[PDB]
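A short write-up of the structure that comes next.
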Amino acid sequence: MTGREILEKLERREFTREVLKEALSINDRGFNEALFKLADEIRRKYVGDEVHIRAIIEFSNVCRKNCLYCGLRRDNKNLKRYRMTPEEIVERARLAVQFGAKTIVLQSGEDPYXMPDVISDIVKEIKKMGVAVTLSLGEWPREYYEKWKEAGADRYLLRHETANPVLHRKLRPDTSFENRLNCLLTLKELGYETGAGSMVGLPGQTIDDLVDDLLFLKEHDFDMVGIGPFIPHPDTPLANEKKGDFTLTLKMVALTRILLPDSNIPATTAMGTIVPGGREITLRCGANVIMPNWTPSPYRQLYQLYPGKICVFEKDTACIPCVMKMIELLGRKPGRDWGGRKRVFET
Ligand SMILES: C[C@H](CCC(=O)NCCC[N+](C)(C)CCCS(=O)(=O)[O-])[C@H]1CC[C@H]2[C@@H]3[C@H](O)C[C@@H]4C[C@H](O)CC[C@]4(C)[C@H]3C[C@H](O)[C@]12C
Ligand SMILES: Nc1ncnc2c1ncn2[C@@H]1O[C@H](CSCC[C@H](N)C(=O)O)[C@@H](O)[C@H]1O
Ligand code: SF4
Ligand SMILES: [Br-]
Ligand SMILES: [Br-]
Ligand SMILES: [Br-]
Ligand SMILES: [Br-]
Ligand SMILES: [Fe+3]
Ligand SMILES: [S]
Ligand SMILES: [S]
């Protein structure tokens, strides 16, 4: 089908595998731009003009896992490891709330030290501030997830990374797609708002793989979907592999919006890392969430999933004000509430 035909099918919501592969495979400028306009329009129609700010505190870069793409992988000995104390995390959280953050995201490598009781304590103290708490701590026992829910956690981000179980296993040798998926399913059952998502341009990943990621996201109707390009980190086995294409990743964001019109989709730090102004672009192509880095110095510079992360040289407190300005110059509006998913039931 031609680009015009694919758009009309997408507009009609005939989301066949073939329509999705063709969408990802056509490189025509005119087609891409129309696809971005569609997704921008569906975003506006379903989730409005509010850009939700999730203040992310990356509280530890310790990790027991060895994912091949990740600078925090345990085999990376060329990284200063840190752990924030629960007091520092709580007080850093409080500063974000004082700055107007309505969701706190606590993210870390898979660091056993905190698990589960110290996270429980931290979540309970943060929840007292009357904001949403989102956890992004990786794969843990059902029991841990349960304790964290009971402690007051609202949401959990656990990117599925890749729905190709063979590629998944090769890139994440400690675990599997089955395990990853089971965590997402457990999270959902426990009542978390859950986030999935994938990297784009992983070594060995094909367009068919990306289509499978879309159909997976659509299958499970995730509340949130984080998508970024793969960015090689020099202290990893994937150091000399090619970074993910910005445009292709932006197309995955657009199609995710089209497939899940009422989902919460961030313009991820990785998009802004590979293209100057990439998050702003992404916010105009389907995304409606931003997650300003609230990780304090001198730890911020040490949380290197991938290198070059923008926002590492600014003052600790700069990213909240910066994203507020961003939201305003994009002609958008800050989130007025916790910005949980607001389901519009359709056919
Ligand atoms: C933290 C300190 C000291 C006082 C304090 O501790 N303030 C708690 C505020 C609590 N809330 C954010 C929940 C207010 C919501 C009321 S509101 O009327 O905005 O809905 C106060 C003093 C002035 C405040 C900044 C300015 O104002 C400008 C700007 C407005 C944006 O908007 C949010 C970002 C920013 C940078 C503000 C951040 C923060 O806040 C500041 C630094
Ligand atoms: N090199 C890289 N390039 C782009 N994104 C990467 C990356 N390394 C890691 N990421 C992204 O960063 C996300 C958060 S990693 C931190 C959360 C937790 N350890 C977990 O694994 O889920 C990952 O899910 C991954 O998609
Ligand atoms: S992606 Fe998460 S689990 Fe994998 S090495 Fe990085 S921080 Fe650890
Ligand atoms: Br969130
Ligand atoms: Br465990
Ligand atoms: Br995300
Ligand atoms: Br990211
Ligand atoms: Fe910033
Ligand atoms: S930012
Ligand atoms: S920033």
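Header lists the method as X-ray crystallography, 1.7 Å.
In case you wondered, yes, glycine gets a Cβ from its N, Cα and C as well.
If you look up Swiss-Prot, you'll see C63, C67, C70 marked as [4Fe-4S] cluster binding site, on the strength of experimental evidence. For the recorded site, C63 (mutagenesis position), the DSSP three-state label reads coil. Listed in sequence order, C70, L72, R73, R74, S108, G109, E110, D111, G138 are the same-chain residues six or more apart from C63 (mutagenesis position) with CB atoms under 8 A from its CB.
The [2Fe-2S] cluster binding site annotation in Swiss-Prot covers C311, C319, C322 and is backed by a large-scale study or a structure entry. Cβ environment of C319 ([2Fe-2S] cluster binding site): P292, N293, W294, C311 lie under 8 Å away, each six or more residues apart in the same chain. Following the DSSP three-state reduction, the secondary structure of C319 ([2Fe-2S] cluster binding site) is helix.
The mutagenesis experiment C63 to A is recorded by Swiss-Prot, whose note states: Eliminates binding of one iron-sulfur cluster; when associated with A-67 and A-70.
Counting only same-chain residues six or more apart in sequence, the Cβ atoms lying under 8 angstroms from the Cβ of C67 (mutagenesis position) belong to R73, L171, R172, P173, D174. Per Swiss-Prot, mutagenesis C67 to A is noted as: Eliminates binding of one iron-sulfur cluster; when associated with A-63 and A-70.
Among the mutagenesis results in Swiss-Prot, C70 to A has the note: Eliminates binding of one iron-sulfur cluster; when associated with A-63 and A-67. The residue drawn here is the original one.
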Sequence-ordered recorded positions from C63, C70, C311, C322 with Cβ under 6 Å of an atom of ligand 8: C311, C322
Winner by Cβ contact number (other Cβ atoms within 10 Å) across the recorded positions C70, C311, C322: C70
Check: same-chain CB within 8 A of [2Fe-2S] cluster site center, minus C311, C319, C322: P292, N293, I310, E314, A318, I320, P321, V323
Contacting recorded positions, sequence order - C67, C70, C311, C319, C322 vs ligand 2, Cβ under 6 Å: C70
Among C63, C67, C70, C322, the recorded positions whose C-beta sits under 6 Å from ligand 9: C322
Neighbourhood of ligand 10 - mutagenesis positions from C63, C67, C70 with Cβ under 6 Å: none
